[PDB]
Amino acid sequence: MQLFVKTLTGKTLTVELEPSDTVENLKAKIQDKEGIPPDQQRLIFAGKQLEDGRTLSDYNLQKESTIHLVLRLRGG
């Protein structure tokens, strides 16, 4: 399926990932397209941050959704 992603620039991205895939994989796509490190991408879908190792189907990702990708902010 397709998934829409946005950053701190308002740029919308389009990637192809299955509900079986895991966050880790998603990050890989962000690296193969935008070239951004996995730990440098904060996916806050619906307000919740995706954990590296969980499957899209383990959260609630539907066909063509929207996620806010923010850079890791100081702290931890």
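Going by what the header records, the deposited coordinates were determined by solution NMR.
Cβ from N, Cα, C; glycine included.
Where Swiss-Prot documents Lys48 to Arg as a mutagenesis experiment, the accompanying text is: No effect on HLTF-mediated polyubiquitination of PCNA. Counted within 10 Å of its Cβ, the other Cβ atoms near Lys48 (mutagenesis position) come to 10, all protein chains included.
For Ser65 to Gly, Swiss-Prot lists a mutagenesis experiment annotated as follows: Phosphomimetic mutant that can recruit PRKN to mitochondria. DSSP gives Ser65 (mutagenesis position) a coil state; it is part of no helix or strand.
In Swiss-Prot, the entry for mutagenesis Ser65 to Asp states: Phosphomimetic mutant that binds and activates PRKN. The structure shown retains the original residue.
Among the sequence features in Swiss-Prot, the mutagenesis site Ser65 to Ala is noted as follows: Prevents phosphorylation in case of mitophagy. Impaired translocation of PRKN to mitochondria.
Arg72 (mutagenesis position) is surrounded by 11 other CB atoms, counting those within 10 A of its CB over all protein chains shown. What Swiss-Prot notes for the published mutagenesis of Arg72 to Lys is this: No effect on ADP-ribosylation, when associated with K-74.
For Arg72 to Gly, Swiss-Prot lists a mutagenesis experiment annotated as follows: No effect on ADP-ribosylation. DSSP assigns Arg72 (mutagenesis position) to coil in the three-state reduction, placing it in neither a helix nor a strand.
Annotation of the published mutagenesis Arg74 to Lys in Swiss-Prot: No effect on ADP-ribosylation, when associated with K-72; the original residue is retained in the structure shown. Counting every protein chain shown, 4 other Cβ atoms lie within 10 Å of the Cβ of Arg74 (mutagenesis position).
Note: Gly76 (mutagenesis position) has no non-local neighbours, i.e. no same-chain residues 6+ apart with C-beta under 8 A of its own C-beta. The note that Swiss-Prot attaches to the published mutagenesis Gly76 to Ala is: Loss of ADP-ribosylation.
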Practice task
Whole-number Å only: compute the distance from the Cα of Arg72 (mutagenesis position) to the Cα of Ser65 (mutagenesis position).
Solution key: 22
Exercise for the section: Measuring Cα to Cα, tell me the gap between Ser65 (mutagenesis position) and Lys48 (mutagenesis position) in whole angstrom. Expected result: 14
